[PDB]
Number of protein chains: 2
Amino acid sequence: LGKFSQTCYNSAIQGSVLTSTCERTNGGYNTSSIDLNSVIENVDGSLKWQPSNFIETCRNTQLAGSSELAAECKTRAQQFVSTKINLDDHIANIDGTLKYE
Amino acid sequence: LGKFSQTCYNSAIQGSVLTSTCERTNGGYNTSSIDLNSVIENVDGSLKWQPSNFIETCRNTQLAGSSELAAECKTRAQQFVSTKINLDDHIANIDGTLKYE
């Protein structure tokens, strides 16, 4: 798995985002970025790999009502089902700024 | 915990990002956003809460060499220690685009 560095150049990290210019199969290059926040985590001071994101396996995300996140997400069986989660559970307004807690 | 909806308005979800205009203590408002990708995950088709991000507890992220992500991260004891992870482990170049696998 991985090995992007072997066929890319001008790689850089800014915050949690990795950007690099990579070779395409038919030749030529493309510059792209990837946010590592959803795949890497800090476990007691050590960076460790983490499962994949949520937007990679869920679609049609919407704000239902005033605090509900709704979406259609893939099951282990690769089928989409309806799901929702109350953002009021952990998203707070800390003096005007949205913060997770 | 949470309860942001009670003191905010004009909330919206785009992709994995929640944006809202919230009341400040001293009065007045502030608009802010939060990327839910690092705190919510898809578990067999159901959205579930997830630990916090990595940029919230790590600082000075840098690309070391051609594929190493280096940073100073907080331990359970709240002290910063040096850590690194090889991005070549899971980041691949798929026809010119960086993708996790």
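Looking at the header, which is where the method is noted, we find solution NMR.
Using N, Cα and C of the backbone, Cβ positions are placed for all residues, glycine too.
One entry in Swiss-Prot concerns the mutagenesis experiment A:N30 to A, Q or V. Its note says: Prevents N-glycosylation upon overexpression in yeast without changing anti-HIV activity. The Cβ of A:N30 (mutagenesis position) lies under 8 Å from the Cβ of A:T21, A:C22, A:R24, each of which sits 6+ residues away along the same chain. In the three-state DSSP scheme, A:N30 (mutagenesis position) is classed as strand.
Reduced to three states, the DSSP call for A:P51 (mutagenesis position) is coil. Neighbour list (A:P51 (mutagenesis position), Cβ cut-off 8 Å, at least 6 residues apart, same chain): A:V39. One mutagenesis experiment named in Swiss-Prot is A:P51 to G, and its note says Protein is mostly monomeric and has wild-type anti-HIV activity.
Quoted from Swiss-Prot for the published mutagenesis A:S52 to P: Protein is exclusively dimeric and has moderate anti-HIV activity. Around A:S52 (mutagenesis position), taking its Cβ as the centre, 15 other Cβ atoms fall within 10 Å, counting all chains.
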